[PDB]
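Heads up: the structure comes next, in C-alpha cells.
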Amino acid sequence: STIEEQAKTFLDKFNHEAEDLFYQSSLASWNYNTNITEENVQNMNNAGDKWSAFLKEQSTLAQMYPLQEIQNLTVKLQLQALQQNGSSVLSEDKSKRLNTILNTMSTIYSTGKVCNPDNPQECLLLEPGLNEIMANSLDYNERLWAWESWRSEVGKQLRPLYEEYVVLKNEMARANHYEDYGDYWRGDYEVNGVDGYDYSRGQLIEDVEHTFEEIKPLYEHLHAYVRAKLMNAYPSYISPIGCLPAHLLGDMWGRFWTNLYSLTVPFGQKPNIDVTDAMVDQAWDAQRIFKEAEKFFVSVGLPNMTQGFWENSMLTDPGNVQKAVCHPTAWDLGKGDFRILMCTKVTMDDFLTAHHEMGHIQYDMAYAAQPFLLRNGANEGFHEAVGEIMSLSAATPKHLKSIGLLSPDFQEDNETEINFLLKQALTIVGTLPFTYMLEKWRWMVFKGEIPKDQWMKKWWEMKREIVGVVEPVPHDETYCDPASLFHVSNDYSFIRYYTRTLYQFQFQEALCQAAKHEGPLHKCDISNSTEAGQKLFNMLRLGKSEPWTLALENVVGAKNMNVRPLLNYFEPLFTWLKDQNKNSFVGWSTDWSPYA
Amino acid sequence: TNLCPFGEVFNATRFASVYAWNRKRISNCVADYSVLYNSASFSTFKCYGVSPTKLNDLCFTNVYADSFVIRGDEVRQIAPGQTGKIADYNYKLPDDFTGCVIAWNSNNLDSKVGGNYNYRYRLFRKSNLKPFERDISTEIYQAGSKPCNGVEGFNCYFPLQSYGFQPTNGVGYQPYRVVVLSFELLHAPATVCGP
Ligand SMILES: *[C@@H]1O[C@H](CO)[C@@H](O[C@@H]2O[C@H](CO)[C@@H](O)[C@H](O)[C@H]2NC(C)=O)[C@H](O)[C@H]1NC(C)=O
Ligand SMILES: *[C@@H]1O[C@H](CO[C@H]2O[C@@H](C)[C@@H](O)[C@@H](O)[C@@H]2O)[C@@H](O)[C@H](O)[C@H]1NC(C)=O
Ligand SMILES: *[C@@H]1O[C@H](CO)[C@@H](O)[C@H](O)[C@H]1NC(C)=O
Ligand SMILES: *[C@@H]1O[C@H](CO)[C@@H](O)[C@H](O)[C@H]1NC(C)=O
Ligand SMILES: *[C@@H]1O[C@H](CO)[C@@H](O)[C@H](O)[C@H]1NC(C)=O
Ligand SMILES: *[C@@H]1O[C@H](CO)[C@@H](O)[C@H](O)[C@H]1NC(C)=O
Ligand SMILES: [Zn+2]
C-alpha cells in the first residue's frame, strides 16, 4: 500500500491508455503528412487536441504522488517525466500572453518578407530568394543587402517581443524551481540518484566549454584557411588578420560554412565521389535504396524492417493531386508500427538519407519494449547521433565499392581525401563555435548577466571573439539578430547540435574499434561487423531507462562527452591545415571591423 | 462415426475476451486430432504431456476447448508456469497441464480501421488466478486505501481494459485467436476416443 506501489499501479493504467491515444494522433497526423486535405488538417488537430488534453489531465493526477516517497528509480523517472508543470505553473493571463508572443514571433520569421529598394513590388522571403543570395551569390554589396535587410525588418519586429519572451520564460522556470529558463533547458542532461553516473545541470556549461577549448586549434586553422581563401575572392573587403565578415559565410546567419566549398576546395580539378550517375545507370528505384539500407543494418546484427514498415511507409512521392510534406522523417507510431515518410529520388544524397532515417527506426524499434514514457534517445542529442553514424559508414569509398556503385578501379589518393574532409569540416566543425556561442549568449541573457541595453553589443562581441565573425554594418539595440534565426525566435534549445556532434564521433570511433578498422577513422565501415552492432545495440535498447552517461558508456566506455574522437576524425585535415597556414596568421583580432 | 464438433470452436464468428474465456465441453464423439496439427494453419501448436504425433490413439473422459483472443506478444503466457497479466489475471494454466495450446493470427477478422475495442482483458486483480479459474467481475479496484464506492477516481480503476486492435499494428500488438484443449482422464466411460 506504499505510495510507490500506488504510483506503479497508476503508471500501469496510464501506459495502456496512452499507447492507443498516441496511435490515433500519430496515424491521423500521418494522414495529413501523406495526404494534405483540409479534412485531415482538422482530423490531425482533433486527435492531437485529445492527446494534448489527456496528458494535461494525467500530468495533474501524477503530481498527487510526491516523488520524495518513490525509491524505485525507474518509477521516479516516468513519474517525474509526467509531473512537468510547464507553462501551466504561470497565471492563465500570463501563460496566454507567452503563447501569444511565441506565436507572434513564429509568424514574423516564417512570414517575414524583404522587398527591393526602389521597387516595392519586388520582394524576397528567406526562402527561396534571400537564402539563395547568401548561400550562392558572390557580391559583397549584394550580400550585405540580404544579410542586413533580414535583420532590420524581421529582427527589429522581434526585439520587443523577445524581451517579454525572456521575462515570462524566466518566470515559468523560477516557479518550476529552476534558476532561469536556461537552467531549465540544461535539465535535459541532469541525472540524480545513480552513484557514479549523476550529472549536474551546470556541469554541461563546464563540459561544453572544457571541450570547446580543445576544438579551438582545429577551428583556428580552418578559420585562417577559409579567411585566406575568401581574401582571394573579395580582396578589397577582407582583412588578413581580422574576423570574417558575417555575410560572406554561406548562410544568412553564418551557421554552416558548407556553401563556401566552391571557394575553399583544396584541389578543385579532382571531383567529388558522386554515385548518383551509377545508380541511374543500374535503374535503381526507391525500394532498392531502402532495401540496401536494410541490408546494411542486418549485416551488423540488427533486425530487418517490419512488414508494416514496407506496407505503410511512403518511400516515393505520390505526386499529382496527392500533395505531401516531403521532409524525410522517421515515424514511431507505437503498437509496433514503424514508418518512413520520404519522397525518395535516385541520388546519392537521398541514398545516405535513407540510411540516416532508417537509423532512427532502428533506435525506435530497439527501445520499444521499454515503458511508454521511456521510449526516446538517452538525451536530446542521442537520437540524431545514431542517425548520423549510418551515413558516415554508408558514404565511404570502401562501402560504395562493396555494393557495386563505385567502380573497383577507384582508389583513394591523399588529395580527394582532403577535399571531402574539408566539406565535412565546413559543416561539422564550422557550426560548433556558432552553436556554442549562440547558446552561451542565450544562457547568459536568461541568467541576467547581460542587460537589455547591451543584448546586441554583447552578441557581436562574442561573435568576434568566439566565432571569429564580424558584422559588416554597426548594429544598435533596436536589432535582435540572434532572433533572425529560426531556433531562437521559435523557442528551441540549440546546444543539442553541439552535444550531438561530439556524440556521433565518440559513437563512430568506438564502433569502428570493434570492427578493428586499420587506418584513419575517415574511411571506416562498420558493415559486416556484428561486434560493432552489439555494442551499439546495448545502448539503443536503454532508451531513457538509464542515465545518458551510462547509456554513452555502453558504447564508448567513457561516462562523458569528449571531442578527441571528432579531432581524430579530422587529424589528417588538421595537419594539412597546419601546412597550408605556415605563412598565414592563425587567429583573429577583435577590433578590426569593415564598418569603420 | 459421430465426429467431434471442432468446427464450432475454431471457425466461430466471434471469440471471447480472455477474462471471460469460453469453455466448450466435448463428449461422446470421434476427434481426428491429426487433421489440426497437420493442417499448417496455426502459428502456434505446442502440446504438453501428450504428443500431437498421432496420439489420437488414446481415449479420454472429457475434452474441453477453451477459446479467447489476446495479442501476439501475450501468447507465450498460455503455457505452464508463465507469468504476466494474462497468466495471472485472465487465464492460468496449471503446472502439470496435459493438453495443447493452439493460436493463429486474426488480423483479418478482429482488427478494424480505427480500432476494434470489443476484446478486453483484466488489468488489475487482488491475487493471481487459480488454474482454469474464470473471473468476470467488474468491481472497482482499490489501489490506495480509501473505499471507491463503486466509481473510479483517484487510485480507483475499472479492472477491465479494452484491447485496441488495429490492422496497422505490429505483429505483437495484433490480435490472435487461441484454443486450449484440456484432456481429462477420470474413472469413467471415456467417451472421446477418436482413433
Ligand atoms: C522497479 O519496478 C519494476 C517494475 O516493472 C521492476 O521491473 C520488473 O521486475 C520484475 C522482477 O521479477 C520482472 O519480472 C519484470 O519483468 C520487471 N518489469 C520491467 C518493466 O522491467 C524493477 O526491477 C524495479 N527496480 C527496482 C530497483 O526497484
Ligand atoms: C474451417 O473452415 C475451413 C474452410 O473449408 C471449408 O469448410 C466449410 C465448413 C465451409 O466453411 C467452407 O466455406 C470452407 O471453404 C475448413 O477447411 C477447416 O477445416 C474448418 N475448421 C475445422 C476445425 O475443420
Ligand atoms: C486523402 O484524404 C481525402 C479526404 O479525406 C480522402 O477522400 C482520400 O481517400 C485520401 N487519400 C488517400 C490516402 O486514400
Ligand atoms: C509544480 O511542480 C512541482 C513538482 O512537480 C509540484 O510540487 C507543484 O505542485 C507543481 N505546481 C503546479 C500547480 O503544477
Ligand atoms: C526478415 O527476416 C525474417 C527472418 O529473420 C524473415 O522471415 C523475413 O522474411 C525477412 N524479411 C526480408 C524482407 O528479408
Ligand atoms: C559481407 O560478406 C558477404 C558474404 O561473404 C559479402 O558478399 C559482402 O560483400 C560483404 N559485405 C561487404 C560490405 O562487402
Ligand atoms: Zn535524423
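We number chain A the way Swiss-Prot does; in order, the residues shown are 19-614.
Just so you know, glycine gets a Cβ as well, placed from its N, Cα and C.
So that you can see what the record holds, here are the features copied from Swiss-Prot:
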- A:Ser19 to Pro: Increases slightly the interaction with RBD domain of SARS-CoV-2 spike protein (MUTAGEN)
- A:19-607: domain 'Peptidase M2' (DOMAIN)
- A:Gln24 to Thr: Increases slightly the interaction with RBD domain of SARS-CoV-2 spike protein (MUTAGEN)
- A:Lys31 to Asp: Abolishes interaction with SARS-CoV spike glycoprotein (MUTAGEN)
- A:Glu37 to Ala: No effect on interaction with SARS-CoV spike glycoprotein (MUTAGEN)
- A:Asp38 to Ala: No effect on interaction with SARS-CoV spike glycoprotein (MUTAGEN)
- A:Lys68 to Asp: Slightly inhibits interaction with SARS-CoV spike glycoprotein (MUTAGEN)
- A:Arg169, A:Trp477, A:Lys481: chloride binding site (BINDING)
- A:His345 to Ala: Complete loss of enzyme activity (MUTAGEN)
- A:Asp355 to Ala: Strongly inhibits interaction with SARS-CoV spike glycoprotein (MUTAGEN)
- A:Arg357 to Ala: Strongly inhibits interaction with SARS-CoV spike glycoprotein (MUTAGEN)
- A:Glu375: active site, proton acceptor (ACT_SITE)
- A:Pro389 to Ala: Slightly inhibits interaction with SARS-CoV spike glycoprotein (MUTAGEN)
- A:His505: active site, proton donor (ACT_SITE)
Of the mutagenesis positions listed as A:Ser19, A:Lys68, A:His345, A:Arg357, the one whose CA lies nearest the CA of A:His505 (active site, proton donor): A:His345
Minimum Cα separation from A:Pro389 (mutagenesis position), reported as the residue among mutagenesis positions A:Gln24, A:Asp38, A:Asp355 that achieves it: A:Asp38
Contacting recorded positions for ligand 1, chosen from A:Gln24, A:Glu37, A:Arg169, A:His345, A:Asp355, A:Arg357 when the Cβ sits under 6 angstroms of any of its atoms: none
Close in space, distant in sequence - A:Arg357 (mutagenesis position), Cβ under 8 Å, 6 or more apart: A:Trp48, A:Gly326, A:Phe327, A:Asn330, A:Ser331, A:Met332, A:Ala348, A:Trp349, A:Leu351
Whole-number Å value for how far A:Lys31 (mutagenesis position) lies from A:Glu37 (mutagenesis position) (Cα to Cα): 11
Any further residue of that chain within 8 Å (Cβ to the Cβ centroid of A:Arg169, A:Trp477, A:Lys481) of the recorded chloride site: A:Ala264, A:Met474, A:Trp478, A:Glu489, A:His493, A:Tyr497, A:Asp499, A:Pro500
Max CA-CA distance, Å, over listed chloride-binding residues A:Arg169, A:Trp477, A:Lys481: 16
Cβ under 8 Å to chain B, applied to mutagenesis positions A:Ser19, A:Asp38, A:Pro389: A:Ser19, A:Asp38
A:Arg357 (mutagenesis position): secondary structure state under DSSP, collapsed to three categories: strand
CB contacts for A:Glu37 (mutagenesis position) [other CB atoms within 10 A, all chains]: 16
